[PDB]
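Okay, so here's the structure we're looking at.
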Amino acid sequence: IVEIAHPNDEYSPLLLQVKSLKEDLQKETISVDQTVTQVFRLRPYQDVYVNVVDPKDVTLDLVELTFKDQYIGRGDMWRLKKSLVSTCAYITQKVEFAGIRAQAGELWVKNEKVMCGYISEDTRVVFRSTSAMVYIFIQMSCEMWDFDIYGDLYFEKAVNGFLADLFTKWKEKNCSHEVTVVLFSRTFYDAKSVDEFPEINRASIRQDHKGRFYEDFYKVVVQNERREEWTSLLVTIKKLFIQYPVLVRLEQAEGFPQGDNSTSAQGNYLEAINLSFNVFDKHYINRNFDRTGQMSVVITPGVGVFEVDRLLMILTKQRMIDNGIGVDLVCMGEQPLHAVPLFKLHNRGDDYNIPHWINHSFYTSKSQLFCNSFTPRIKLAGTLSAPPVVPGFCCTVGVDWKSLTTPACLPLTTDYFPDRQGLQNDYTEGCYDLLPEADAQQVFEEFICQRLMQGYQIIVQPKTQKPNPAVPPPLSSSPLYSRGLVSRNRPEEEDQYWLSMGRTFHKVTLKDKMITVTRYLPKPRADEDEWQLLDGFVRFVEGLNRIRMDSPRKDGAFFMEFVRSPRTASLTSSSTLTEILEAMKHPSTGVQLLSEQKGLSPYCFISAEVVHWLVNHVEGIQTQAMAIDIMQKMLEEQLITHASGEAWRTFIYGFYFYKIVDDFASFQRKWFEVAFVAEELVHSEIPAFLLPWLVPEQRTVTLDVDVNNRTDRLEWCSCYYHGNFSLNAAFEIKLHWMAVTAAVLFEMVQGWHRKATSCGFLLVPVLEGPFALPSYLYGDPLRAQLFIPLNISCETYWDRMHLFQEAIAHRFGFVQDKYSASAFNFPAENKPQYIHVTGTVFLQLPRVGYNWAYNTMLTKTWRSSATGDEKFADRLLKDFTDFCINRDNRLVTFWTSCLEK
Amino acid sequence: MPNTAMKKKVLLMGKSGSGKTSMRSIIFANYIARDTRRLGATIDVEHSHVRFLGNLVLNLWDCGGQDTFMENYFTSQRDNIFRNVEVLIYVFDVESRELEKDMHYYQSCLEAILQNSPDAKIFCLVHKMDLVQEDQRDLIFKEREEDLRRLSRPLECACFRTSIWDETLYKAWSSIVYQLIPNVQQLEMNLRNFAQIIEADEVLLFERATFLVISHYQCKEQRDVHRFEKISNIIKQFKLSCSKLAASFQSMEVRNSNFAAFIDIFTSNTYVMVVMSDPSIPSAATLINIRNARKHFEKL
Ligand SMILES: Nc1nc2c(ncn2[C@@H]2O[C@H](COP(=O)(O)OP(=O)(O)NP(=O)(O)O)[C@@H](O)[C@H]2O)c(=O)[nH]1
C-alpha cells in the first residue's frame with residue numbers, strides 16, 4: 001500500500017506507482033520501459049536520491065476509460081470498476097482484466113487534468129467507446145433549398161461543413177463506427193393512385209378542425225457497413241440532393257403535390273426518433289462482437305420548434321426511460337431568442353413544452369462579421385400555464401464534439417429516494433437458498449423464478465411499423481410508407497413494484513422498480529460468486545445502483561475428423577459368423593482409438609474411422625449391417641436401442657451423457673448469434689474475384705467456455721446444432737447465452753475459426769434475419785428484400801420449376817459461386833432459402849423470379865482470401881442480373897444444353 | 001448433527017383473492033398480520049428454498065390462481081409440476097361465493113395428484129375465519145370437514161381451520177412440519193428421558209429461525225391444545241420486536257408462584273423452553289441441566 005513518486009529536478013509533471021511498505025530502499029524494479037518515452041527522458045540508476053516515498057492520499061475524482069473493437073455488457077464494466085477500487089493510474093495506460101481492455105483518458109480533479117494519480121473507491125469512472133453503432137437521420141424540408149445569411153444553402157452548410165468536420169475528427173481520433181445515413185421527409189396531398197393506399201397517412205387537429213393527406217419517405221444510404229477513408233458518402237449525398245425533388249414529388253400518388261413541408265409547421269421528427277428506438281430495442285437479436293455503444297443523431301435544418309402529437313411525446317419519454325441514446329443537432333444555426341428545443345402540442349394559449357432529455361447542439365459556420373442577426377423575414381406579395389418558453393435564458397450552445405466522437409455509456413450509480421409506501425403498494429420477497437453442485441443449473445432457477453426477465457412488468461413498446469411499401473429506386477433499401485398504429489398503454493396504475501431477493505445465508509438484493517435500480521447488501525461455486533452473477537444479470541438490462549494423434553477436445557476432434565472425412569471419401573475373408581478375429585484384432589494393427597485418457601470414456605472410438613477401416617479391408621457399404629451385428633456385443637453409447645450409432649454423416653458433440661435443468665423461455669431476451677459452416681472450393685472463388693469475368697434436426701449442448709486457469713468464474717453457454725446430417729449442404733450453429741463475458745466466447749469462436757480455415761473450410765457468422773418484414777421478432781425497419789426477375793421468353797408447374805431453379809443456382813455453383821439450402825429452424829419451413837457459398841448473399845424462392853438480400857455480418861474480419869472485397873458482391877449482382885434477364889443467349893444456350901440429354 | 005441433506009417438495013395452491021401467498025410470507029420472512037396488506041398479485045409460478053434445522057430443505061412452490069394460470073396448469077405442462085410432489089396445501093376462502101368452481105378445481109387437482117403421485121399427501125386449509133361469528137365458525141368448519149371428507153374419497157386429506165390474526169396458523173404448520181420431519185423415535189426417547197429424570201412440568205423444543213412446535217412432553221395435562229400456539233405466537237412477536245434492535249435472543253428466565261419457565265439455545269438451530277414443576281429454584285438447575293442436555297444433543 002506504499003506509494004512511490006519519482007520526479008527529477010523541476011519536472012513539471014510527476015510520476016508515481018504502488019508497492020507494499022517500502023522503507024529501506026533495498027529493492028527497486030523494472031516493469032515498464034514505455035513510460036520514459038511516454039513522459040520524460042532520463043536514465044535513473046539505482047539511487048540518485050530523488051525517489052520520494054509518501055502516502056499522499058490524493059484522489060482523481062473523475063477518470064475516463066475508452067474501449068475499442070469489442071463488446072462489453074455493463075456487468076463487465078461493473079467488474080472492471082470492482083477491480084479498479086484501490087489502484088493508481090496515469091494518462092494512456094492500457095488497463096486489462098480477463099481478456100477485456102480499456103485505455104485510460106482525461107483524468108480530472110475538479111478543475112484540472114492530472115498526469116498521474118490514485119483511485120480509491122469514491123472517485124467516479126465513466127466508460128466511453130470509439131467503436132459504437134451510430135445512426136444519422138438527415139431531416140429534409142423546404143428549408144434545405146432556402147438561403148440564409150452569409151450566403152449558402154442550409155443543405156450545403158449541413159453536409160459540406162458539418163459532415164466534413166465530423167469525418168475529419170473521426171479520422172483524427174482514430175475511431176471505427178458502424179453508421180447509417182438515412183434521409184427522411186414528408187409530402188402533402190398525395191392522396192391516392194393505382195394501389196398506393198397503405199402508404200399514406202392523414203393529419204388532423206381537434207380544437208380547430210384541420211385534416212390533410214400526407215406521406216412519409218425514407219431513403220437510406222449505407223446501411224450497416226464499417227469502412228475507413230470516408231467522404232465518399234458526401235459525394236453520394238450530393239447526387240441524392242440533386243435527384244431528390246423528382247424522387248419525392250412524382251412518386252406513388254399524384255394529386256397536386258406539396259413537397260418537403262416546413263419543420264416549424266409540421267414534421268416527421270418525433271416519429272423518426274421513435275423508429276430509431278424501434279431499431280434499438282432489438283439489440284439482442286444478432287449480436288456483433290465488435291461494437292459497444294449506441295448512438296442516434298438527427299441533423300435538422302429546423303429552428304428548434306416541433307409541432308408534435310401528445311401521445312408520441314409521452315411515449316418516447318417512457319421509452320427513453322429505458323435506454324437513453326438520442327442526440328439532436330441543428331445545422332440551421334441562428335440560435336433563437338427562447339428555450340430552443342421546444343414542442344407545440346398537437347393534441348387530438350398554444351401549449352408549449354420543453355424537453356430535458358434531449359441533447360441539442362448548434363453548428364455555427366466559419367466566418368467573421370459584425371452583428372449576427374437572430375430573426376428571419378419573408379415579404380408576402382398580396383389554471384397553470386406554468387411552462388412558457390420565453391423567460392428562460394440561453395446564451396450559446398456549442399457542438400459537443402466529445403459526445404459525438406466518443407459516445408458515453410450509461411452510468412452505474414444514481415441517487416434516488418427509497419421504496420416507502422403509498423403508490424408502490426407491491427413488494428414481493430423471494431429467499432432462494434442455493435445448494436452448490438459439482439455436476440449451470442443454479443442461476444437459471446432463481447432467474448426464471450424471481451423475475452422471468454421482467455415477467456412482472458411490461459416493456460412499453462407501443463410503436464409497430466407494420467407496413468412498408470418500398471420503391472424501385474436503387475439497390476440500397478428505399479422504404480416509403482406509413483408508420484402504422486401506435487398501441488399505447490399507460491404506466492402501471494396505482495402500483496409500481498419492488499422486490500427483495502434474498503440469499504438465505506447472509507445476502508440481500510433489494511430491487512426497486514420504476515427504472516431498475518438496485519441496492520445490494522451483504523451481512524462447485526461459492527456464495528459470493530452466485531451473488532455477484534445475479535447482480536450482474538440484473539445489471540445487464542437496466543442497472544442503476546443506489547449509493548449512500550487425437551487432441552480429443554469435444555469440438556476440435558470431431559471438427560478435425562469432419563475435415564478428414566472429405567479427403568478419405570472425395571485382412572482375411574468375410575462371411576464368418578464368429579466375428580472374433582476382425583472385431584477383436586482391430587487393436588493389433590495401428591487403429592487409432594480414444595483410450596489413453598478422457599473423462600467418461602475408457603475404450604472409445606469413432607464410427608467413421610471404423611467404417612473406413614472396414615471399407616479399407618472388407619467390402620464397400622454393407623459394413624453397417626455387420627457393425628450392428630457386433631454392436632449386439634460391443635457398444636458405444638449409454639442406453640443404445642439403435643443402429644450402429646449413426647452409420648454416417650451425423651454430428652455429436654461431447655458430453656457422452658445426455659440421457660437418464662431449466663430451459664430458455666424466449667421472453668427472457670436471450671443474447672443469441674448464429675455462426676455458420678459453409679463447404680467451399682477456392683477454384684472458382686479466385687477467378688471471379690480476379691480478371692476472369694462472366695435423428696432430429698436440432699441438438700442442444702451446454703458447454704463450458706474456458707481455456708485458461710481461472711478458478712474465479714464458471715462459464716457456460718448453450719449451442720444448438722441445426723445439423724445432424726451435413727451432407728454437403730450448409731451447416732449452422734446457434735449460440736444462446738444469458739451468461740458470462742462475451743469476449744471469452746468471442747475468442748472461443750475465433751479459436752475454432754482458426755481450426756476451421758487451417759485444415760478445413762469456412763466458418764462465418766451469418767445474420768439469421770431472413771427476408772423478414774418489420775414488426776417481426778427478427779428483422780429491421782430498414783430492409784428492402786430486393787427483387788430479381790427471371791424473364792423466361794421461350795402438370796405441376798411449380799415443383800419442376802423449383803427443381804429447374806435449383807439447377808440454375810447450382811450452375812452458378814459450378815462456374816463461380818456454390819449454393820446451399822440453409823434449412824433453418826421454423827416448423828413447416830415456409831419458404832426455400834439458399835445461402836451462397838463464400839460470399840455475402842441470401843436468396844429465397846417465392847411474379848416469376850426470386851428475391852435477394854445482402855449479408856451484413858462479415859465486416860472485414862472472419863476474412864480470408866476466399867471471401868471478401870464487396871466489389872465481389874456487386875460483380876455477382878451484375879453477372880446475376882445479366883444471366884437472369886436473358887443476356888446474350890445465355891438462358892437459351894442453357895435450355896439447349898439441358899434439352900440435349 | 002448428522003447432515004443428511006435431502007430435498008423435500010411442497011406445493012401451495014388454491015383460488016386467488018384470500019390468503020394465498022400471505023401466510024407463506026408471514027411464516028418465513030418475519031412479517032405481521034398488518035403488513036401483509038402490501039404483497040398484492042403474484043404471477044404464474046414462484047418458488048423458494050427454505051432451510052430448516054439444518055439437513056431438511058423445502059422446495060416450496062407457490063402457484064397463482066387466475067383462470068389462465070390454472071388452465072395452463074391442468075391442460076398443459078402438468079407432468080412437470082405435479083412430479084415428485086410430497087406435500088400439497090390447498091387454500092380455502094370462507095367469504096368466496098363460487099364454491100362450484102372451487103370444488104371443480106379440487107376434483108381435477110385430486111385426480112391429477114393421483115395420476116402423478118402415489119404416496120404424497122394433501123392438507124386442505126380453510127383460512128380467514130376471522131369474519132364469522134364463532135357458532136357459525138363451528139358450523140362452517142364442520143360442514144367443510146364432512147363435505148371435503150366426502151369429495152376426498154379415494155385418497156385421504158387433512159382439513160384444518162385457520163386465520164392470519166391468530167395462532168391456529170402456527171398449529172397447522174406445526175402439524176405440517178411434524179408430519180414432514182424424517183425422524184421421530186430417537187428424539188421422543190431423549191425428550192422422554194430428559195423430562196422424566198429432570199421432573200419438569202413440560203418441556204418444549206423448537207426450530208430457531210421460525211419457531212414451529214417440533215416436540216413436547218408434559219405431565220400436567222390441563223392445557224388443552226392452545227398452549228403451543230399461544231406461546232409460539234407471543235415469543236415470535238417478541239423476537240419480531242427485538243429484530244429492530246440488532247440483537248439476538250438466545251436466553252431468558254421467568255419464574256412465578258407455581259411456575260418456572262426457561263428458554264435457551266440448544267443446538268445450531270433449536271430453541272428449548274421448559275417449566276420445571278418446582279418454582280423456588282434459582283438458575284443453578286438451569287445451568288446443570290443445560291449442561292445435562294448439551295452433553296446429549298451435541299452427541300446428536
Ligand atoms: N384481514 C385479513 N386479510 C386477509 C386475510 N387473508 C388474506 N387477506 C388479504 O388478502 C390479500 C391477498 O394476499 P394473497 O391472497 O396471499 O395474494 P395472492 O393470492 O398470492 N396474489 P395472486 O391473486 O396473483 O395469486 C392480502 O393482502 C391480505 O391482506 C385475513 O384472514 N384477514
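Placement of Cβ uses the backbone N, Cα and C atoms for every residue, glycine included.
For B:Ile164 (GTP binding site), the count of additional Cβ atoms within 10 Å of its Cβ stands at 18 [all protein chains shown]. The annotation GTP binding site is assigned in Swiss-Prot to B:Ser16, B:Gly17, B:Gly19, B:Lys20, B:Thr21, B:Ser22, B:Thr36, B:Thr42, B:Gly65, B:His127, B:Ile164.
The GDP binding site annotation in Swiss-Prot covers B:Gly17, B:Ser18, B:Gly19, B:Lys20, B:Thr21, B:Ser22, B:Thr36, B:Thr42, B:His127, B:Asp130, B:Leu148, B:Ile164, and the record cites experimental evidence as its basis. All chains included, 19 other C-beta atoms sit within 10 angstroms of the C-beta of B:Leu148 (GDP binding site).
The Cβ neighbour count for B:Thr21 (mutagenesis position), using a 10 Å radius and every protein chain shown, is 21. Among the mutagenesis entries in Swiss-Prot is B:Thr21 to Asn, noted as: Reduced affinity for all nucleotides, but with preferential binding of GDP over GTP.
In this chain, none of the residues that are 6 or more apart from B:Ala29 (mutagenesis position) has a CB less than 8 Å from its CB. B:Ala29 (mutagenesis position) falls within neither a helix nor a strand when secondary structure is assigned with DSSP, and so counts as coil. Where Swiss-Prot documents B:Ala29 to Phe as a mutagenesis experiment, the accompanying text is: In RA3 mutant; abolished interaction with RPTOR without affecting GTP-binding; when associated with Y-35 and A-46.
Under its mutagenesis entries, Swiss-Prot includes B:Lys142 to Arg with the note: Prevents RRAGA ubiquitination and alters interaction and regulation by GATOR1; when associated with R-220, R-230 and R-244. Counting every protein chain shown, the number of other Cβ atoms lying within 10 Å of the Cβ of B:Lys142 (mutagenesis position) is 11. Secondary structure at B:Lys142 (mutagenesis position), taken from DSSP and collapsed to helix, strand or coil, is helix.
Taking a C-beta cut-off of under 8 Å and a sequence gap of six or more, B:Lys230 (mutagenesis position) has these contacts in its own chain: B:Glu167. Listed in Swiss-Prot as a mutagenesis experiment, B:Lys230 to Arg is described as follows: Prevents RRAGA ubiquitination and alters interaction and regulation by GATOR1; when associated with RR-142, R-220 and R-244.
In the three-state DSSP assignment, the secondary structure recorded for B:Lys244 (mutagenesis position) is coil. Remark: B:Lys244 (mutagenesis position) has no non-local neighbours by Cβ distance under 8 Å and separation of at least 6 in sequence. Under its mutagenesis entries, Swiss-Prot includes B:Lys244 to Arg with the note: Prevents RRAGA ubiquitination and alters interaction and regulation by GATOR1; when associated with RR-142, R-220 and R-230.
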Which of the recorded positions B:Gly17, B:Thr21, B:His127, B:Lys142, B:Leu148 has its Cα nearest to the Cα of B:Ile164 (GTP binding site)? B:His127
Sub-8 Å Cβ contact with chain A: please pick out which of the recorded positions B:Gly17, B:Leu148, B:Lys244 have it. none
Under 8 Å by Cβ from B:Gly17 (GDP binding site), counting only residues of that chain that are 6 or more apart: B:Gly65, B:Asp93, B:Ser96
Return the member of B:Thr36, B:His127, B:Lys142, B:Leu148 nearest to B:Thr21 (mutagenesis position) in space, with distance defined Cα to Cα and candidates limited to these recorded positions. B:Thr36
Nearest to B:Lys142 (mutagenesis position) by Cα distance: which of the binding-site residues B:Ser16, B:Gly19, B:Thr36, B:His127 is it? B:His127
Need one number for the GDP-binding residues B:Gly17, B:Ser18, B:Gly19, B:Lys20, B:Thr21, B:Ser22, B:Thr36, B:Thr42, B:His127, B:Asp130, B:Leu148, B:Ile164: the maximum pairwise CA distance in Å, whole number please. 29
What span in Å does the GTP site cover, taken as the longest CA to CA distance among B:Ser16, B:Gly17, B:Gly19, B:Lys20, B:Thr21, B:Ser22, B:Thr36, B:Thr42, B:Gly65, B:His127, B:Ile164? 19
Distance from B:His127 (GDP binding site) back to B:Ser16 (GTP binding site), taken between C-alpha atoms, in Å: 13
Between B:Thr36 (GTP binding site) and B:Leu148 (GDP binding site), what is the CA-CA distance rounded to a whole number of Å? 29
Count the Cβ atoms, other than its own, that fall within 10 Å of the Cβ of B:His127 (GDP binding site), considering every protein chain shown. 23
Which recorded positions out of B:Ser16, B:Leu148, B:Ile164, B:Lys230 lie by ligand 1, going by a Cβ under 6 Å? B:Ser16, B:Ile164
